[PDB]
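Trainee: Got a structure for you, questions after.
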Amino acid sequence: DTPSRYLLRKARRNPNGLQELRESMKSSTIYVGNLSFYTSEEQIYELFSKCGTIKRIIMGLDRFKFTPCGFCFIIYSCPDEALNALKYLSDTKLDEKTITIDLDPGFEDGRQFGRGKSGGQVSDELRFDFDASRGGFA
Amino acid sequence: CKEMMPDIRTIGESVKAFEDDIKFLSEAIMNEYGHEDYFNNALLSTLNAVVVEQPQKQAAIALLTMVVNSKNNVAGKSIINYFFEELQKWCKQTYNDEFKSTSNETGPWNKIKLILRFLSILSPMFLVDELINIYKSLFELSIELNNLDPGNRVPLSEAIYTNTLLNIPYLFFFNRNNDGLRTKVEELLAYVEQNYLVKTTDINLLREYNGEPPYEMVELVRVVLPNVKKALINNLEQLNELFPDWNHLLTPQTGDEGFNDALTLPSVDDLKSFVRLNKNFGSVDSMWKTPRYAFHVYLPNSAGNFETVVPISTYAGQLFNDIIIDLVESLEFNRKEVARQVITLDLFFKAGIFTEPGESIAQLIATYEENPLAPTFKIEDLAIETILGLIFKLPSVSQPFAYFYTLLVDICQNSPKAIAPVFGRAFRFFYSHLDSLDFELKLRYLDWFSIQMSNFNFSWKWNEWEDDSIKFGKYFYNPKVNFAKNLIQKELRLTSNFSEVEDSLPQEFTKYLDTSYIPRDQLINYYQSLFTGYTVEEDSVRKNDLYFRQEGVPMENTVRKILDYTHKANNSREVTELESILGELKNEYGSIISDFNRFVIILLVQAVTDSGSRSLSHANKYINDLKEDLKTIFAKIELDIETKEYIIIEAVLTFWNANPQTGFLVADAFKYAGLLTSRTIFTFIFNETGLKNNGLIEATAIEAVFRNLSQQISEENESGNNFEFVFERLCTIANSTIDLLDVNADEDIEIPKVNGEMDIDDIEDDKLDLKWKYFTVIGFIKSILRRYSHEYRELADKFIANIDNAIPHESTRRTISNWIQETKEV
Amino acid sequence: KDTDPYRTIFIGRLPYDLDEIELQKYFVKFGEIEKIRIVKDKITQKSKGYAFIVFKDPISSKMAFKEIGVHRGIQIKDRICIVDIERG
């Protein structure tokens, strides 16, 4: 019930809100968020492989400078390995950071880019708090 | 319907008296027991459901059944009748192919063991004389192998013996048929000493640590029997273990029951002359769940400031361990709720160790905290003991590997005053006993300790490992320094930097670090790179393998041509033009195209991986954009296909020998894209070039082998499931599409079709056993025995005759043949 | 641009004629201070009424916010200066 429709995510959702609820519960994809700005795909490959063989990964990038901006999209083969990654590869450390892993409804081009008006995440445009591996005072 | 069921699944966790909660619930249910037409039929099934899937509260559910039996003897007859049939359900349909023949989770006999434990617990509700009668018929299954069923399996006789012997901790102390119980004990003791001497081959495969000191990994049949003899020597009065609800304080004052006044009043029903359904041939029934070892590393004086210990040879040890393991099995998928019933066990475990998240919302890992086990029992050791014995459980864990890490990471977000020190003490003890631990459990402890360090900030007491890292003469192949090397390598790929792991270890421990994953190019600027890192008689830390020297290596002039045509965005047709000049670089040297072109294959793979060596994504994109060349330079129809696919993997290994993380994903990518075969990766992980990484015993190489075999099993499973789903679709495309899937299922099964590899290390007089080719290769035969029990079983015609008993009859060495026999005796 | 930001507390609406020494005496009661910096208008050095106070530890900084901020404003000179975190 915690892994659910992560509401106010999927902004500019191409389908309807029911189709946003549809296929998310059978998705094999989990949008990892809040990760460090120096975290790499190889570190993400390490952690996510504890709950099955990954089939693709997509780092979240700044829409104007293309550097990593604190998010990721992991793509599992089977949704049963993804649901294990929900319960057993959230709530832990990835380069000593929060690694929140909402199973968003599938990959699409453009979603890998941050939707912030400054280029980063929309979460990052409003967090003035000093987090060094997230740019600092953002 | 959905109101009485929540009531029957809340009782035991409240703030009032459990005596008052059980008495009130009995009257409400009896009010709902407006005889069977209204709601008894719903109440019977819900009570039986609670006594199959909630074994940790067996005493709770038995008192309410006794309370219901006191109010209605007809309901006490009906509940015991349905429970015996559900036992007859769960024993005959113990086969998980009755989740196919009935599509219901009716299945494995451990549920029936909790079913028969409940009826044994319900000895005051149902006649004791009938209990010993069914106990005889269970024991007679051991004597079935004498005359009644003279070829039955040892696991079938064990699990009927063990269901009786595990029921002993609740109401073996019923002296009516004392003469009968001695005869039952004499039959079982003879059967335990006959079978498990003759079938001791199973125990050497499943031993977590093959060392008598400090604790012995006793077989489950030979551990519960000493626990039963210790209980019998204590006048059957098991004490400080059961939180029973059924002989006290309405007759007594003591503490068990608020109900023994009423309990003695009601009639006790018979048990309908139970006979265990005879085992058919082992293909459509008789799943026969395997024997087990008993993990034990905790004892008295492992803590000497808590209320002492349940002994290893004690019923209080077995009861607390079974209650913890069955509780984690009940809420495993929810680590904040898995915490909330794994240690506080309750009856009623009052908040010593408050619990995790440190929110104390789940304040229900709280143990010692005084006694569900009726005195004082220090479960805080035992909770860490029970979770270690599941993650190290041969042949495979009861749950996902990482879920133990997240639960234990919760169980340190738990009371740090006590639970973090005990987890550190257990980590030190397992490290000290590394010299005889299984390689399966050694890799399990390597992954667990690295990931646990990766949730902290690598804050370890490294200099306490000075046994193998200050006495460095204890040569690296030994398990202690080898584990710390593999842990630091696993912690390197989790800290995400080499230099972060290098700073965290001491200067002495820097020798056993993880070294420099940077690429090794054989077509790099190796005259200047002769100066930068060709120390060659030094720099042997395996940082690189740049075996060029200058222009003059074969096809060097085409490598630089292929290098300029890997920047600037060349194309697949253009790459074939550059391939023709390396084909021309084999005509000269004397083969006009050479038709598999291993030299051309060496030149392309070296340049492309170098030009992609900036991320795993860049190699993945490069292997996708040039896949058509890589398919044609692997090769086409048979093993000229394999000869350069191996040489593609050989060149990729030479480039990425310092980078175990990159090569593993590269071997995964070639298999999924069909640029190599699982058969080719199997022979590559037995090649001479790969023998000297660290061994065949290298942890990433075993990871590469196992993930390759699991994808083949996943491709077989996905094909067979599409076959049945098209069989479900009224057989339209299932003449065609199942046949192509069964060919795809016979492609990842008849090229799971292994050949002989362990046929010459026994032909010299070297130690084949216990070298780095039995530390790996017999522990990997064990790792081919474990987790692929199914796959061995389905090939058993080819496995016995064609794959074992050509060499591994008495013709092969008895060392190799023992591990084959040990997988058969499971 | 002093040390780590969770140790730096923000106090604002401070008195216009105040002193950095008596601001230091007020803030030190809840822990050792590492640095102070009263802010003045860069166009002309009118005291802006806000200041930056660096404590040695962030647990010591959050006690000064709790104590002297939630009590209606820290009674300095003849003004009530409310206190919070650095917010930058």
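By Swiss-Prot numbering, chain C shows 101-188, in order.
Including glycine, each Cβ sits where the backbone N, Cα and C put it.
Sharing the feature lines straight out of Swiss-Prot:
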- C:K148 to L: No splicing defects. Associates with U1 snRNP; when associated with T-150 and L-152 (MUTAGEN)
- C:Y150 to T: No splicing defects. Associates with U1 snRNP; when associated with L-148 and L-152 (MUTAGEN)
- C:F152 to L: No splicing defects. Associates with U1 snRNP; when associated with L-148 and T-150 (MUTAGEN)
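I'd like these features described in context: how deep, what's nearby, how far apart.
Mentor: DSSP assigns C:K148 (mutagenesis position) to a strand segment in the three-state reduction.
Taking the Cβ of C:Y150 (mutagenesis position) as centre and 10 Å as the limit, one finds 14 other Cβ atoms among all the protein chains shown.
Neighbour count (other Cβ atoms within 10 Å of the Cβ, all protein chains): 16 for C:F152 (mutagenesis position).
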Trainee: What is the number of other Cβ atoms found within 10 Å of the Cβ of C:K148 (mutagenesis position)?
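Mentor: Here the count is 14.
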